[PDB]
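See below for the structure under consideration.
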Amino acid sequence: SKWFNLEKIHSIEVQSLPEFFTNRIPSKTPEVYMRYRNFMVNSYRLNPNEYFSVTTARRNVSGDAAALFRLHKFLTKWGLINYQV
């Protein structure tokens, strides 16, 4: 995924998970988004042979479960995680 970069946010992400890009919700910002996102991607990349689950994400990261589920769904859809299980 050449388009993806751990230090940036691509237009694909802004369009797909608008809840973090409203400029009107203090708790949901690009900074918060990158924290959650990078944790999932970094976790999967550590052990690509294993399926990184929503349950593991919620157990390891403190955050809104529904938002984490949506983030996980997005990363799955675009092949950023669980692409070599």
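Note that chain A carries Swiss-Prot numbering, so the residues on display, from first to last, are 311-395.
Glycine is no exception: its Cβ is also placed from the backbone N, Cα and C atoms.
Listed in Swiss-Prot is the mutagenesis experiment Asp374 to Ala, annotated as follows: Loss of DNA-binding. DSSP classifies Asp374 (mutagenesis position) as coil under the three-state reduction. Same-chain residues at least 6 positions away in sequence with a Cβ under 8 Å from that of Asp374 (mutagenesis position) are not found in this chain.
A mutagenesis experiment is reported in Swiss-Prot for this position, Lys383 to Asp, and the note states: Loss of DNA-binding; when associated with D-387. Within the same chain, no residue at least six positions away from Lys383 (mutagenesis position) has a Cβ under 8 Å of its Cβ.
Swiss-Prot gives this note for the published mutagenesis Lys387 to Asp: Loss of DNA-binding; when associated with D-383. Every protein chain considered, the tally of other Cβ atoms within 10 Å of the Cβ of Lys387 (mutagenesis position) stands at 10.
Over all protein chains present, the Cβ of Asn392 (mutagenesis position) has 16 other Cβ atoms lying within 10 Å. Look at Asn392 (mutagenesis position): DSSP puts it in coil. Among the mutagenesis experiments that Swiss-Prot reports, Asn392 to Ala is described with the note: Loss of DNA-binding.
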